[PDB]
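For reference, the structure is listed below as structure tokens.
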Amino acid sequence: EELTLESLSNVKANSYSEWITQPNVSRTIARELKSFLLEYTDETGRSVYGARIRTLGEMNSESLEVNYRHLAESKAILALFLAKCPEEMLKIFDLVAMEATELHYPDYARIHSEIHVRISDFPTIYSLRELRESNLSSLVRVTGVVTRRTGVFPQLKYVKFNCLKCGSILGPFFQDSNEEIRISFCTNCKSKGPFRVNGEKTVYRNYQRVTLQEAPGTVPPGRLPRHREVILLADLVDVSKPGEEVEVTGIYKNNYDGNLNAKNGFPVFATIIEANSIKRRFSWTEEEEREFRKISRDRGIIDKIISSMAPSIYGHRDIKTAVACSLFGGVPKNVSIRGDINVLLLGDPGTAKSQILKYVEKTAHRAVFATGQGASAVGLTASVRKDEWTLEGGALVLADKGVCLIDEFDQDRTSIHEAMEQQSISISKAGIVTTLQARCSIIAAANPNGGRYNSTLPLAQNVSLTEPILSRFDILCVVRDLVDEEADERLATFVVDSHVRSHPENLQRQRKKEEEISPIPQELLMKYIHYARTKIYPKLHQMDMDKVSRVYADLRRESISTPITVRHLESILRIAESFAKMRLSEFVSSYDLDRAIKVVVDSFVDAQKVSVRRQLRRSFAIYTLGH
Amino acid sequence: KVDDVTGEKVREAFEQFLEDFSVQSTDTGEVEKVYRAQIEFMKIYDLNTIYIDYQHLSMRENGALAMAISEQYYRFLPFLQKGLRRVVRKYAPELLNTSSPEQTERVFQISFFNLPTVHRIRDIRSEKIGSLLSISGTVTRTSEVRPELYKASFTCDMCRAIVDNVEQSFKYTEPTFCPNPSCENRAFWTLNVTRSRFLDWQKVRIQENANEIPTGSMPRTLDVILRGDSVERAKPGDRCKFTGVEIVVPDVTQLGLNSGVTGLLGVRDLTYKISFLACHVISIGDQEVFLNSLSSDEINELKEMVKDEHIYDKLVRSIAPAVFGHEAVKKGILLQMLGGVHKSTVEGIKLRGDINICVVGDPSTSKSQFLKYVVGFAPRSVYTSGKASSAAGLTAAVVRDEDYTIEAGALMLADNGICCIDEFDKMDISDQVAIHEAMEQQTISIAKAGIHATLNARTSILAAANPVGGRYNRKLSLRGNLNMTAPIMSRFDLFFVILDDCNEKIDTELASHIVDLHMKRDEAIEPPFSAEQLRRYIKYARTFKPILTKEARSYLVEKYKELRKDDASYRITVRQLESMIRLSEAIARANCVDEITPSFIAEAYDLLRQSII
DNA sequence: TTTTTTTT
Ligand SMILES: Nc1ncnc2c1ncn2[C@@H]1O[C@H](COP(=O)(O)OP(=O)(O)O)[C@@H](O)[C@H]1O
Ligand SMILES: [Mg+2]
Ligand SMILES: [Zn+2]
Ligand SMILES: [Zn+2]
């Protein structure tokens, strides 16, 4: 006999699981679950789970998305039961998924013999510290940043064995993913013995563990962050990468180990979470695609973007232009033409250069921020440690088409050398020669010669970077703490206004808060860069490139007059492409090239201030400013 | 079984002390049976532990029960718990059960509190083993809470006979003989995790206090153990008193899971390690919510010095009462302690509101006493000498404990509070750079050692250095008069440079002041306010959130222009304007005004101008 | 990793 859902309400069992394991109870639970899946629908009346099954089959995904609220909306009794005893109802609901999927996709078992239920929107949430033994053996929704990840190694999903004494075959016991089997007995002969695993009958599931550490902000001030390990199983394996904030939902399991016992001298059990559903806490959409396409216009769209670059920072319009061009970047032409735009941001200390770099960090879809002193050249490149024996990558490698914010300019220097020469990182650590293609943009900043900039002596003399390093930068930027009462007053007004607007006292008010300091909304802009880089691929204008050729020849003549390189030409081309991209132009126009010419000519002018600056100004007044 | 008639007598006396205590100060001597009332509250909230004052049980039954329990707490604990269950049945039978499926037995933790005395770590003696005592000290280390297996349950893997309610020793214990007489399984005890009940547990390490046995000795340390609600009950690195019993920890490895006792173990010996099992933990080290926390008289006093308008000057005077002179420097203390409004702009850029002060004085300027008062009077305050200090110990350290892990440094030890840095001049340049990046980021990231963790590291820094050559050459410039990386100079909010003066009158005054400081010792000093009063007012001000004013916006912009002109910029930058705004915030907090006042900006402008010298 | 004489 089967029971009613109201009958299920009467647990009438020693434990919630004890109630669930009841056979008729299991039947009722399965029937109700299938009823929910087929019946529960969005307010629209469409079976959200029906469409989910459709996609699941279509994508061949082996994990079925599930929203906790949906069951809480209907059959909430089962929601509570699952919360109390997640494992049992997870198994039952997985079988329900078997049945729901097969009816719509008969014989889907071929594609995936099994499926995995993925609960979502679990109401209760706890931090690692919040976790308590009461929480154990129940589902928990937790958040953090993954500290370390291990490679996805196979694990024995199902296991048969063979008693050495007789042991023809032993049952295909299901491995729990947390402990060994240790049957410690033989059915063929009633006794213990070496139970050799039966390679004939065994199922293997992808296995993985990643350590999770409490988010810094989540940590109470002064309190020490804590971390727990969460085992990732097949499908869920390799979802996120170390150093990434993530939220997960799994059973807070535990187990015994004499290791900790002796370590703490007490009978205490290690606690681990078996992730049932992972979630990482930007991407544009069709609405944003079409919106960008409209707003993409000749109406100072470049100028508007620049105005929205580091809006919290006053002036520095040239710097804003350079950083915008770096963000959008330029199309690479491999054979090996670099497409990245490496920009250095030399300035007097306290000139907000670090702040604009951080802005880019927030404004960058992918970027790596490091400190020349607080960042390791090994951490920039790679390192090797026992996993066992394994290597790890470096920050520069971690930058993959993503701007590499850096400043505070040894081993780091040569690492950059190899990086700038070719966007890849060679390494022979542990006698294993290999390379790591970074292929990423770079942003640099520093204090000239560790002191106030000196107009006298060229920009290179104002710094200590080797000339190769200087040249391989797509462009260089100089900032000087010159004093002007009018400019100082404007800066003071801007700063005080910034403090006032930012003061906590001052959500819907955000629209007035932005104060139109940025012509375009920041989010729309971020999606703008992402969409443009993904889709916009400027095409150079050969007919215009002839004028580019003669212009570069003129620049070479003037360099001989008092030092240009083909690298300068390539930088001009790259930044022209970036100009085209900022306005969603897949065809580079003469105006892109004009802006590129002006910018690169300025970056050349920064050389030799007191020496030649005036002469260069007179020579190039038409090339850079004339139009 | 063993009668332990004394044990059951203690059980009876204990239940009668829990139910018939019949004592309550509320409504004067009117008796409420405060333990029966605590049982009622227990039913209200359905907790596990029962808080029991030692003094209450002491006055109970002449304290003979207190004496007996305090000695043989270990022996009496099962009897006490059984009596507590009996009392629960008598009055809270619902709580008797854990309280849907069957609800198991509810464990009650008898956490005695308010002991007669606290014995120091070195006061610990084997004689006290198992006796209920209380220990004070700061928490040097702690552990993640983990589920100790209180009551164990095993299914007999040969007949399926299930065992339950098996108390575990230090080593993981298992059933020896199957309860089913028909079965004869002596092993193969698959632990029934579900049936078994696990209590929360946490190891905690503490060290001896400075004024405990400082005489020629290294501060002794103890490993106390938190259990039940006590777990996590206390924060790390804080002086607290832990009441509990002295527990002897045998080495499980010897148990099997100088020499030791044997011939039991059997042939194996056994070596022990004393420890402590805490039962109760007590720490001893919003604006309206803060007022609520205050007492009525405390609130009145708060209002009293709030009404005072000289309050600002009197507070500055109270600062470093022992220290004489250097009133602007004391003002700097007060302002830094008050801090400033930290804010993250709409773009998200975090704007620090904290103030990091620097001091450059010749030797004997009492800057040492200055920092001593600061840290002593400042919560979340860490003091260190730059000459002798390690970066990791100052910011954060990586250690391996079963396994790579992290150890907080000074910045962590005082994040979100004072960070005193003595002998800064002597401090390592690379370590100075580590701090520079850390403080500027208001963040510390442990990228090395494989791990890439990061911590808030937000705090205020009171740098204390001496001028190069032990004397500040006024001909030279601050940048150059002292060895320190200029960019870190940029982000030091203040620079109190202390010079010597041959003013005979001042010399006489200071000499008399010091000689009185020795003659009358404590009587010599007399600050306007008590340090506790000062802290209460300071926290109240912290509750305030200064807001900038139109007149204040103006006054600020002209004053910054004037400063730029004055340097006309080696020491004047946008950082200086930021510090100006922060100083305005601090002044308003001292004024306890939610808004900024051009007078406040004038004060800050004078402060920075003097700092420029 | 951190601390550490000692030599290179
Ligand atoms: N154009 C500007 N607009 C706004 N603030 C500025 C500007 N230039 C400098 N600053 C201020 O200078 C301060 C220090 O800048 P920072 O990023 O530390 O420069 P650096 O990287 O050289 O140390 C910042 O807080 C910033 O507010
Ligand atoms: Mg900076
Ligand atoms: Zn066999
Ligand atoms: Zn048995």
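Along the chain as shown, the residues are counted starting at 1.
Method on record in the header is electron microscopy, 4.1 Å.
Heads up, the Cβ atoms here are built off N, Cα and C, so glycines get one too.
Taken from Swiss-Prot, the feature ATP binding site covers B:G361, B:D362, B:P363, B:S364, B:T365, B:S366, B:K367, B:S368. Using a 10 Å radius centred on the Cβ of B:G361 (ATP binding site) and all shown protein chains, the other Cβ atoms total 23.
The note that Swiss-Prot attaches to the published mutagenesis B:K367 to A (Swiss-Prot position 581) is: Loss of MCM2-7 complex helicase activity. Sequence-distant neighbours of B:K367 (mutagenesis position) (same chain, 6+ residues apart, CB-CB distance under 8 A): B:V359, B:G361, B:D422, B:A464, B:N466, B:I498.
Counting other Cβ atoms within 10 Å of each Cβ, the lowest count among the binding-site residues B:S364, B:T365, B:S366, B:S368 belongs to B:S364. When Cβ atoms from all protein chains are considered, those within 10 Å of B:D362 (ATP binding site) total 16, not counting its own. Counting only same-chain residues six or more apart in sequence, the Cβ atoms lying under 8 angstroms from the Cβ of B:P363 (ATP binding site) belong to B:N466, B:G470.
B:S368 (ATP binding site) falls within a helix when secondary structure is assigned with DSSP.
According to DSSP, B:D362 (ATP binding site) sits in a coil region rather than a helix or strand.
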